[PDB]
Amino acid sequence: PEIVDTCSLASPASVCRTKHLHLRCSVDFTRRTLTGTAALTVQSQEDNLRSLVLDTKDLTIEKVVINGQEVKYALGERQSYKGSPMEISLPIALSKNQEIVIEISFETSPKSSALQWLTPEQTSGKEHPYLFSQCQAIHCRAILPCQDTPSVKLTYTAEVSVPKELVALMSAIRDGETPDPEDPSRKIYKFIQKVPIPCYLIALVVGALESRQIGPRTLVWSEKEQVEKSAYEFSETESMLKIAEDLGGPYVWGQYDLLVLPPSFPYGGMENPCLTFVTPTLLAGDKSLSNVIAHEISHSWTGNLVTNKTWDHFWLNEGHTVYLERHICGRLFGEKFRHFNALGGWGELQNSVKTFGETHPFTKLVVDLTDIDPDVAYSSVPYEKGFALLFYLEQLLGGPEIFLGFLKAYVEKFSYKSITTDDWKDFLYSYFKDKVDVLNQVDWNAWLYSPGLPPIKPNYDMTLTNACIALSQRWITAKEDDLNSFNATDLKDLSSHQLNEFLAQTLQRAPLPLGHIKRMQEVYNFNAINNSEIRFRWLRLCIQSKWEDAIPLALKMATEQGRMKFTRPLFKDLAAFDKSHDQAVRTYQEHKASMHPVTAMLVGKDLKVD
Ligand SMILES: N[C@@H](Cc1ccc(OCc2ccccc2)cc1)CN(O)C(=O)CCCCC(=O)O
Ligand SMILES: [Yb+3]
Ligand SMILES: [Yb+3]
Ligand SMILES: [Yb+3]
Ligand SMILES: [Zn+2]
């Protein structure tokens, strides 16, 4: 029938569709508000459309103007994490394809779940405040009224007035800046996004930003203190974009800038169009965490051009993006490395399945988010079970070259559209019309709808994994007479990627005896490594193995940065260790007011506080 976006309270795409957004607002750090008007050009999809519903969350609505006049509107009661529905009465009944512009004057709440307002003390420079948004999945409604569903795509133009000493950037092409004629001291930045996008891709950052150009269509932005390191770390960006274009077809967004956010940014990155956001935890100093950049770049095709129609089909966004990500890395560092990463991904899937449990509905590839807060369901499953399905199909259908042909055709077929798993599978059969018999060998029901690990495991090259297995198994099975023989020389020919995999394998078998972990630090000096992925896994292993010396290190890492991938598991391990439990809870309570709103909520749920 009709696919329903169970995370939105707005009129569905089958009733009306927002085609354009014109945003005029001002950022006020003193009151922690964004105030302005949202001009929505809406297209009816039915005859006699007299009213529509938009999503909003903690928004103050002053008025709604249609054709210069103020119109009637009502706000329903709040529906938990979904916000409150906003019904707007149209002064004229619209018929199919007729359009109307609705201008809504609104003001965001300082507690907006889409935004994090940082005091100057929270920034690198200590002299200016900072602001950044994160709308995916459903927080756009916490910034402005909209049909907050990925099934709707719109273009947008924006004008943002900020303290003249600060810079504003958006998920759009920079369209110049000028003094705010209205009231000086403030400056106005203009933006234009001509490619239709789902509203979760609307992004804004305001702060003391500086840039460094690192490619013909790439500038790196961050506070002054991080510019140089960021410019160094992400130097391979243009080369990855060229590979991605070869894999997915032309890059259509124009600019591909990067913004290195403050430590509290909740994700590794966010594929905001024209301006990817990345965590500063990627600044390892050796470009080793660049797969995250390859990943956000890939989203420019899978996710931003071809978009999941509802969050129940989120794997379409992530599985294909991880698949592309790994091909980019394989083009740059070798097919063996692609397989090494693919296998590590299967290990992360094992971990997620174990955490949730093999019968947990959240381990299905296609999920049902009815009455489920997306932020709560988020996990590695759509990334890794989705990637595994695509990798398995690649092997079943003839190899990477053949499957990549499908990927490029898929992107072209559904560019600028929002689709479901059935659209994807129906096209796969259409593309592989000469291999229907092979496609019919796939246990689709299990892959798409069953919980747990996939029904079949792909084949993986083992070249780079073998040394990690050997070393991890030696530690897992080590006895007293083996401790003196481990030596720093064991790490001699291991890349940071392999050290991380070694730790991941060892962590799957934690706890290790306390004496064994103490010995590991003595011989490998992992406390000295600052690569966040490695430090994260090493501290988890230490805490899970009951080393009290590691408590302050883990509490430090969990609070000095806020990438949820790290912060949530660290607090969770600290809460599970009897020795650090009270300190973990007190540390969270002491820091929650200064944390990102979504991270604060999830860690509180994880710690069972309140
Ligand atoms: N799409 C963004 C990340 C992101 C941001 C926000 C959400 O929203 C939660 C959600 C969305 C859809 C379904 C269920 C839950 C989901 C993913 C880019 N991205 O996928 C990555 O950066 C992956 C790297 C992971 C590293 C990390 O620690 O974040
Ligand atoms: Yb007011
Ligand atoms: Yb106000
Ligand atoms: Yb022995
Ligand atoms: Zn992604």
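We number chain A the same way Swiss-Prot does; the residues here are 2-611, in that order.
Each Cβ is built from the backbone N, Cα and C atoms, and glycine gets one as well.
DSSP assigns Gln135 (mutagenesis position) to coil in the three-state reduction, placing it in neither a helix nor a strand. Swiss-Prot documents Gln135 to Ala or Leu as a published mutagenesis change and attaches the note Srongly increased epoxide hydrolase activity.
Under the heading of mutagenesis, Swiss-Prot lists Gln135 to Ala and annotates it as follows: Strongly reduced aminopeptidase activity. Strongly decreased affinity for leukotriene. Abolishes epoxide hydrolase activity.
Among the features that Swiss-Prot reports, peptide binding site is placed at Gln135, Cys136, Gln137, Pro267, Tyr268, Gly269, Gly270, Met271, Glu272, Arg564, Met565, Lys566, with the record citing experimental evidence. Cβ neighbour count for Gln137 (mutagenesis position) (all protein chains, 10 Å cutoff from its Cβ): 25.
Quoted from Swiss-Prot for the published mutagenesis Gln137 to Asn: Aminopeptidase activity almost absent, but keeps LTA4 activity.
Quoted from Swiss-Prot, the note on mutagenesis experiment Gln137 to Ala is: No loss of activity.
Look at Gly269 (mutagenesis position): DSSP puts it in coil. Record note (Swiss-Prot), mutagenesis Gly269 to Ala: No loss of activity. The unchanged residue is displayed.
One entry in Swiss-Prot concerns the mutagenesis experiment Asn273 to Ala. Its note says: No loss of epoxide hydrolase activity and aminopeptidase activity. Every protein chain considered, the tally of other Cβ atoms within 10 Å of the Cβ of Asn273 (mutagenesis position) stands at 28.
Annotation of the published mutagenesis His296 to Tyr in Swiss-Prot: Complete loss of LTA4 hydrolase and peptidase enzyme activities; the original residue is retained in the structure shown. A simple way to gauge crowding: the CB of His296 (mutagenesis position) has 24 other CB atoms within 10 angstroms, across all the protein chains here.
Secondary structure at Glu319 (Zn(2+) binding site), as computed by DSSP, is helix. Around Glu319 (Zn(2+) binding site), the same-chain residues at least 6 positions away in sequence with a Cβ under 8 Å from its Cβ are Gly304, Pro383, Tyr384, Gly387, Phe388. Feature annotation from Swiss-Prot assigns Zn(2+) binding site to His296, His300, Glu319.
One mutagenesis experiment catalogued in Swiss-Prot, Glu297 to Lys, is accompanied by this note: Loss of epoxide hydrolase and aminopeptidase activities. Under the DSSP three-state reduction, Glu297 (mutagenesis position) is assigned to helix. Long-range Cβ neighbours of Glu297 (mutagenesis position) (same chain, at least 6 residues apart, Cβ-Cβ under 8 Å): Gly270, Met271, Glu272, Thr277, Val279.
Per Swiss-Prot, the feature active site, proton acceptor maps to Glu297; the stated evidence is experimental evidence.
Under the three-state DSSP scheme, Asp376 (mutagenesis position) falls in the helix class. Swiss-Prot lists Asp376 to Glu among its mutagenesis entries, and the accompanying note reads: Strongly reduced aminopeptidase activity. Abolishes epoxide hydrolase activity.
DSSP assigns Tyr384 (active site, proton donor) to a helical segment in the three-state reduction. Marked as active site, proton donor by Swiss-Prot on the basis of experimental evidence: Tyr384.
According to Swiss-Prot, the mutagenesis experiment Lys566 to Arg carries the following note: No effect on epoxide hydrolase and aminopeptidase activity. For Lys566 (mutagenesis position), the count of additional Cβ atoms within 10 Å of its Cβ stands at 16 [all protein chains shown].
Between the C-alpha atoms of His300 (Zn(2+) binding site) and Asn273 (mutagenesis position), the distance comes to 9 Å. Rounded to a whole number, the C-alpha distance linking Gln137 (mutagenesis position) with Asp376 (mutagenesis position) is 9 angstrom. When the record's peptide-binding residues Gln135, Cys136, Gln137, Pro267, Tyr268, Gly269, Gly270, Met271, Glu272, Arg564, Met565, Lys566 are compared pairwise by CA position, the greatest distance found is 18 Å. Mapped onto three states, the DSSP output places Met565 (peptide binding site) in helix. Closest in space to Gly269 (mutagenesis position), of the mutagenesis positions given as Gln135, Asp376, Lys566, is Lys566, taking the CA atom of each residue.
Only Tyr268, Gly269 of the recorded positions listed as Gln135, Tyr268, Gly269, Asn273, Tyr384 bring a Cβ under 6 Å of any atom of ligand 1; the order follows the sequence.
Comparing the recorded positions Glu272, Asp376 by how many other C-beta atoms lie within 10 angstroms of each C-beta, the top residue is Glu272.
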